[PDB]
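*Asks:* Once you've had a glance at the structure underneath, I'll fire off some questions.
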Amino acid sequence: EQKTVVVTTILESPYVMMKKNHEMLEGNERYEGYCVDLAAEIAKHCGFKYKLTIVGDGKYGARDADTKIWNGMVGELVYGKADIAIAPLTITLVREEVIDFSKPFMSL
Amino acid sequence: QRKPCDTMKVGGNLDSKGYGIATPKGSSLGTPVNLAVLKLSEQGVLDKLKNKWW
Amino acid sequence: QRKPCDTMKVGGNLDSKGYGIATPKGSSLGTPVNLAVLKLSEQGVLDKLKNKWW
């Protein structure tokens, strides 16, 4: 009956900031920031339960050579460590063909 | 804005691109968050966040 | 860049937007048109025409 999801985010200082009590908090409390309160607003509208996590590779990361096998942040979606990504990540067809994307939230 | 103010832009920037939320193919979560993003996009709440964080 | 050359841009772009070809609601040719657009994009003719005209 119940369901939960895992979220990917990144500690980019404009978008996510490490709260001073960083020793022992959970990712749903470890963090604040534009991505964090955007995610909170999205969950406020959509109602789903979630947990925030950093990208486990901790980086954008490159394509695997001659294979384009995905980096950590994309692989955590495609290989089920997470089910949604809410991060400063560039829209491109070379990614859209592999995974779906929302409407952009900013233009830059 | 993060002091020391010893860095600066020059030139009129290079391109225009979007940032958005993403979701793997077939995941049910996709459209019910996409509609929420549309809600925020039309309600303009993002302007509060931009003010708060820049 | 035209002959009079008596005016100039100032600053960068204020925002970002894009053009799209448009047709009335549900026009059945629109998807063939979308395919034509996609192919002309992939063929780079969007570069060709601008490089001709500008």
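The numbers used for chain A are those of Swiss-Prot, and the residues that appear cover 412-519, in sequence.
Per deposition record, electron microscopy, 4.3 Å.
Note: Cβ is positioned from N, Cα and C throughout, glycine not excepted.
Got these off Swiss-Prot a minute ago, pasting:
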MUTAGEN   A:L504 to Y  Promotes dimerization. Strongly reduced desensitization
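Explain the structural surroundings of these features, please.
*Replies:* Mapped onto three states, the DSSP output places A:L504 (mutagenesis position) in helix.
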*Asks:* Within 10 Å of the Cβ of A:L504 (mutagenesis position), how many other Cβ atoms can you find? Include all protein chains, please.
*Replies:* 7
